[PDB]
Amino acid sequence: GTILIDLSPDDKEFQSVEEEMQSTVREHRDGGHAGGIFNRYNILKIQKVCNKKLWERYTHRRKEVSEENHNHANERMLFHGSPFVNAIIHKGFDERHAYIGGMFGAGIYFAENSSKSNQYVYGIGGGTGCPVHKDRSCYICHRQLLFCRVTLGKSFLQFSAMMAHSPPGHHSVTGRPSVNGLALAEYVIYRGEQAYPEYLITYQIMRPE
Ligand SMILES: CC(C)(C)c1ccc(-c2nc3ccccc3c(=O)[nH]2)cc1
Ligand SMILES: [Zn+2]
């Protein structure tokens, strides 16, 4: 049921998504081990992901959450990187896309920092890097990320020193780095229907000059 619609680079929509990508790159405490060494991306393509069934699944859950949270969906646009990006855009998020060993519990994780999600494109810890070169810092191979609509509802705030159920009375967890003041938040949901993979971004990381 999914169709992908290319956005033109001359479109404000493309430009806004690229700006959110580029402006949320940060340095990581692993010195680039997982995601590579880079300060910016080369954006190759941005596609809108259209699936009526997955969209209706998402809005039905958003409505349930919104009503449970006194008419506040607390909806965000957040990044998600995963080796299962192809499966997600076709079948939606589900328990197979959860990070069982994540710090904030076994759920599906999303990032405000695009570079945080970039660390998971090739798997946990960057896996073995790109298929072709086995390089986690590969500047040649094409990567893909999702920029997703995520319903947080009542979110449990967990400060961090950097499929399960939600904390009782909560629909998500907000993981907020308390040591690195330039690190943005990470968010966890425990139901696949609380996210919709709205944009598919194809890119390369760029070698710093
Ligand atoms: C275990 C699998 C391979 C299914 C998996 C594990 C973790 C992520 C994942 N971690 C994240 C952790 C924090 C913030 C964003 C992300 C993110 O963007 N992605 C994706 C897939
Ligand atoms: Zn490569």
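So for chain A, numbering is Swiss-Prot's, and the shown residues are 952-1113, 1115-1161, in order.
Per the header of the entry, the method used was X-ray crystallography, 1.8 Å.
Each Cβ is built from the backbone N, Cα and C atoms, and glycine gets one as well.
Its own atom aside, the Cβ of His1084 (Zn(2+) binding site) has 13 Cβ atoms within 10 angstroms in the protein chains shown. Per Swiss-Prot, the feature Zn(2+) binding site maps to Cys1081, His1084, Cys1089, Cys1092; the stated evidence is similarity to another entry.
According to Swiss-Prot, the mutagenesis experiment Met1054 to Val carries the annotation: Loss of activity. In the three-state DSSP reading, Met1054 (mutagenesis position) counts as coil. Listed in sequence order, the residues of the same chain lying 6 or more apart from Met1054 (mutagenesis position) and placing their CB within less than 8 Å of its CB are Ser1111, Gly1127.
Sequence-distant neighbours of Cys1092 (Zn(2+) binding site): residues of the same chain at least 6 apart with a C-beta under 8 Å from its C-beta are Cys1081, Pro1082, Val1083, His1084, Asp1086, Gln1156. The Cβ of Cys1089 (Zn(2+) binding site) has 18 other Cβ atoms within 10 Å, all protein chains considered. Look at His1084 (Zn(2+) binding site): DSSP puts it in coil.
Neighbour density for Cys1081 (Zn(2+) binding site): within 10 A of its CB lie 20 other CB atoms from the protein chains shown.
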